[PDB]
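Worksheet: the structure to be examined is printed underneath.
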Amino acid sequence: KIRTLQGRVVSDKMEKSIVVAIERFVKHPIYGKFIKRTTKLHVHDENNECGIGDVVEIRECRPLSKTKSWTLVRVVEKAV
Amino acid sequence: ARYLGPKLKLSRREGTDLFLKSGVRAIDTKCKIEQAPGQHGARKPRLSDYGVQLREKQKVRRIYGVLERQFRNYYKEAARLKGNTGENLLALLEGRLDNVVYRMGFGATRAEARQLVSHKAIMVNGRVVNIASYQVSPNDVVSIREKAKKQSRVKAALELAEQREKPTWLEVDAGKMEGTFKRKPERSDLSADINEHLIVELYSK
Amino acid sequence: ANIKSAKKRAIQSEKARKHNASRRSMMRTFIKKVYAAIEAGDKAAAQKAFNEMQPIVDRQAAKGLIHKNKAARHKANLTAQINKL
Amino acid sequence: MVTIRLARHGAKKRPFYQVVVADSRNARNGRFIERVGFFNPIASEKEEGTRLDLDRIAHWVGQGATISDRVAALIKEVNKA
RNA sequence: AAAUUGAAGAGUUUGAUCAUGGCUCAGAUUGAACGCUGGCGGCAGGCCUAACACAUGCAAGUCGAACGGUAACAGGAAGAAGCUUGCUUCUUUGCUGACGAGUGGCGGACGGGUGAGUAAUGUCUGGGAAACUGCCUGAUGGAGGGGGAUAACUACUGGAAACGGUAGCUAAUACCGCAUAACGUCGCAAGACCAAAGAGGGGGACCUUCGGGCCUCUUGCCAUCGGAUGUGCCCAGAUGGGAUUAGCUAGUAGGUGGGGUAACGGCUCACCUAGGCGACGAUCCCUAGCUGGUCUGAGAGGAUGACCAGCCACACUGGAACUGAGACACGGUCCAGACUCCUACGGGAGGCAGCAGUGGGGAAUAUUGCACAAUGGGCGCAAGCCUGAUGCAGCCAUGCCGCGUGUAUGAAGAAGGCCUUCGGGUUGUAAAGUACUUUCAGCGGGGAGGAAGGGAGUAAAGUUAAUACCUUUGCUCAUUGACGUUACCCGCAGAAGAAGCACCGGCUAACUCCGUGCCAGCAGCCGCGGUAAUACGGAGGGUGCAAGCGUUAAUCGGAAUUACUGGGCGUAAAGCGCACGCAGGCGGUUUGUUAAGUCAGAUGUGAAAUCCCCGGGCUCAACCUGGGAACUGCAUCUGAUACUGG
Ligand SMILES: [Mg+2]
Ligand SMILES: [Mg+2]
Ligand SMILES: [Mg+2]
Ligand SMILES: [Mg+2]
Ligand SMILES: [Mg+2]
Ligand SMILES: [Mg+2]
Ligand SMILES: [Mg+2]
Ligand SMILES: [Mg+2]
Ligand SMILES: [Mg+2]
Ligand SMILES: [Mg+2]
Ligand SMILES: [Mg+2]
Ligand SMILES: [Mg+2]
Ligand SMILES: [Mg+2]
Ligand SMILES: [Mg+2]
Ligand SMILES: [Mg+2]
Ligand SMILES: [Mg+2]
Ligand SMILES: [Mg+2]
Ligand SMILES: [Mg+2]
Ligand SMILES: [Mg+2]
Ligand SMILES: [Mg+2]
Ligand SMILES: [Mg+2]
Ligand SMILES: [Mg+2]
Ligand SMILES: [Mg+2]
Ligand SMILES: [Mg+2]
Ligand SMILES: [Mg+2]
Ligand SMILES: [Mg+2]
Ligand SMILES: [Mg+2]
Ligand SMILES: [Mg+2]
Ligand SMILES: [Mg+2]
Ligand SMILES: [Mg+2]
Ligand SMILES: [Mg+2]
Ligand SMILES: [Mg+2]
Ligand SMILES: [Mg+2]
Ligand SMILES: [Mg+2]
Ligand SMILES: [Mg+2]
Ligand SMILES: [Mg+2]
Ligand SMILES: [Mg+2]
Ligand SMILES: [Mg+2]
Ligand SMILES: [Mg+2]
Ligand SMILES: [Mg+2]
Ligand SMILES: [Mg+2]
Ligand SMILES: [Mg+2]
Ligand SMILES: [Mg+2]
Ligand SMILES: [Mg+2]
Ligand SMILES: [Mg+2]
Ligand SMILES: [Mg+2]
Ligand SMILES: [Mg+2]
Ligand SMILES: [Mg+2]
Ligand SMILES: [Mg+2]
Ligand SMILES: [Mg+2]
């Protein structure tokens, strides 16, 4: 029912928040190659339960801060 | 918006008989027929590869009395439509009302049928059609108005045009002066002296 | 001014601004009182001015001067700020 | 409001009105929601100068749209005729 | 069933050939300019630069059914007229029709214009949660009883004028309390608290202070939860160029709380951490409104954003806010600055990037016109009033399309022009003459359609006390056109009023003569011109186009000459001098799982218009128009597991 997005973490040194890289897979509009492109999102979370090198699953909600709109649900493959 | 010049000159330079005159005397006995007009007659115009396409487009234009901006439109419709394009370019130049007057023989030539039409005298179906480039559909029963049934010069063309080759895609009635464009004319019912496929190659550059 | 219907609703504007500034500074005074009595611990004397401040915000809302959610942000900030003394 | 009104198209001296259900702030030829029929007052015989989706001009009046006067005369024409 | 059917090359390097590589032309096209020329009509298009400055009118008003009132019009009942025995005073009297000024309600936030800024605050596509929403509409309830000033006016006064000042009197749907109060706000709760307004049309007899309470309906007000509609907000994609810009940021990135707008929020403060963006291009510099589409192209692509339409931004430049549902407001408000105009020198007034219009710049773009008669829009119960939006007019060949300037006979192959082997050929059946026809312009005559409604009645029925007033429903009556001497047919006369432009060495269709003689000159490339020039200049003939024809500016094509579809690197321009190597690209082989790429289906959306296919209407076409495929996308749920990723 809900539209989550997986991603991987990059920076969580700040307090009560992580940042997540999401890895979409575009096809270039002319040359036919299958590139990778990444987008970087801020993810609010309580409890500060994520570190670098970790695969999370985020979902969209109201803007908690200035540049932040996403809260996570779970931490799969919890470690490096 | 019509070629007003002399007419045997245009039969001469195209080097064929294009029926621009009546038939009361032949084309040969009124002028030289092989010799090209100008000082340079008997210099026979053996001409280039593009020239044999241009003198082929100009023959089929100068038969009917069209100018090039009308004719380019008549090409674009015959590339738009289905079927062939020679067998759809030679349909539109026969559906003209200024040519279904003449093929029914209500007038003597192809540039008199334009006067019989464009002097408001040829009513298709029960309304006058002044404009000469009308696109006569099948089954339209073209008649003659009653102000121009009494002309000597329409029956003078009736007795003339009963003596040529009668067409097959038409049905004229003689005494009532009333035709019937029956169906659309096929390929070989318009004479094959028109090299057809040299009007395609000019505009399809 | 060039049109009569601009002059007339140019002098129907000060006649509304004076009243809409009087009846708004009255409300801000009566919220300043329940912010004066809100750090001095008077739970039985801040509550008095808050009960003097119920109708003089729930009336200036309904006469169309602030909006009802501004007339319900006050009365849920001050109620916690009173009941957590 | 929101309203059901005509909107003129076509060529000079020969009009052709469509009907639209649109917001009565907006322009005549401008923005609309559901183009629901036309009105061709220079029609010929045995062709149709009116064609009105009388389901949609009911569902869009039950949610409160003031039908303007020419559209009301059109409904008065085509329902009785 | 159909929605596509689509691709052309030539000249030029050398004595000569193949190859590579540029340069130039053929075609389509325009918000177009200029030269020569000009008959008509139909539909569209007309300040691309100076977002330069503006004279003159004009573009936003309405409501007496919200209220005091009479500034006039014109009727009234008075009655004092000269009394004519019937009337042509006028103070007075708002009592009636209406109504100048003013209070108030609603509208000026729509319609109309321009693109200066804006490389993501915008726009396009597809998703969301934390919000308000005038008029319109559905449901359930209310709609009591009091009050205070104040404009209009009157008196006096300041100022050149704009505009004021003072003191008295007057009302309501303007303004304020009390009561009332839930299905709403605040609250876990108990409980605490919150609104309002009337007017109009008719009335039987009961009250009837003479106005009315009383009965009736119509519309208006208040509060809550709902529906539509418009707007604010947020996130991931996409939307120019540059690295001879490689480092930017302190309210900056995140938290806990107070405050704040309608709502989330660094939105704004107070404290505690040290963070965020950047080689998938951050900051900075240059340039630009974007999209539906348009022009080209066989396509993939390349350039562009005018008219029509959706979005945003701006209103003399630079700011801020009030009124309000809605603006930080084109024809509103105050404050500075530049520039205009009045002044009595104290002080004032104005903003065409609204339609017209003048100056100026420029190669260049119109009339200071008619009408609300249609479709819209503001107010009004209605009639009506306003409407430079819109509907039509004027000018211009600026573009697309249609028609006309005769048709037929006519040989003595007339004269005159030119060529010439001095016979003749050629203009040329072309002209003349002989007969025929009258579209278009020209004068007459008749006459469609764009006109639905509104008005004054009468009939029933629905209401109620009511056979009233009213509302819808059937009819009968006189009715309403800016275009407009209209579209359009029928009469009269007579071939009469209607043909110009470019080129003729090759590419590229069309050949000869005279007059200059490396001069005067042509030119898009190759070349011509030095006394026989098919190239310069004239004439004769000729070819292509036609109410157009040419030349320049610009894009695309040809250019496979920026090449994904679609090219090259030993000598022609091109392999780093050679290596090791993190980021990045790619990965032998078998079974198993997962479903990201990929593949199939379905719903949702991709606005209308335009392009395309079948159809219908203006005498046909352009133009208009119905239905459908198209919009190659994007998201969601299902499925498939061969290949690729995990
Ligand atoms: Mg033409
Ligand atoms: Mg109010
Ligand atoms: Mg708070
Ligand atoms: Mg009619
Ligand atoms: Mg074909
Ligand atoms: Mg070459
Ligand atoms: Mg050479
Ligand atoms: Mg001229
Ligand atoms: Mg200006
Ligand atoms: Mg002026
Ligand atoms: Mg008045
Ligand atoms: Mg305004
Ligand atoms: Mg600009
Ligand atoms: Mg309002
Ligand atoms: Mg009030
Ligand atoms: Mg109360
Ligand atoms: Mg906070
Ligand atoms: Mg603005
Ligand atoms: Mg300003
Ligand atoms: Mg307000
Ligand atoms: Mg102005
Ligand atoms: Mg002022
Ligand atoms: Mg102007
Ligand atoms: Mg001028
Ligand atoms: Mg000038
Ligand atoms: Mg003028
Ligand atoms: Mg009107
Ligand atoms: Mg006016
Ligand atoms: Mg014209
Ligand atoms: Mg001679
Ligand atoms: Mg005429
Ligand atoms: Mg009429
Ligand atoms: Mg020439
Ligand atoms: Mg040639
Ligand atoms: Mg020349
Ligand atoms: Mg010589
Ligand atoms: Mg010579
Ligand atoms: Mg030449
Ligand atoms: Mg190409
Ligand atoms: Mg290319
Ligand atoms: Mg080029
Ligand atoms: Mg090459
Ligand atoms: Mg080399
Ligand atoms: Mg090497
Ligand atoms: Mg190596
Ligand atoms: Mg592999
Ligand atoms: Mg998949
Ligand atoms: Mg579309
Ligand atoms: Mg048709
Ligand atoms: Mg796999």
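Here chain A follows Swiss-Prot for its numbers: 4-83, in order, are the residues you see.
How was it done? The header gives electron microscopy, 3.9 Å.
Just so it is clear, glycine is given a Cβ too, placed from its N, Cα and C backbone atoms.
Here Swiss-Prot notes a natural variant, A:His31 to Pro, with the remark: In neamine-resistant mutant nea301. Within 10 Å of the C-beta atom of A:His31 (variant position) sit 10 other C-beta atoms, taking all shown protein chains into account.
Quoted from Swiss-Prot, the note on natural variant A:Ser68 to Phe is: Prevents 30S subunit assembly at 42 degrees Celsius. In this structure, A:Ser68 (variant position) belongs to neither helix nor strand by DSSP; it is coil. Just so you know, the Cβ of A:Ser68 (variant position) picks up 9 other Cβ atoms within 10 Å once every protein chain is counted.
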* **Separation of alpha carbons, A:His31 (variant position) and A:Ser68 (variant position) (Å)** => 34
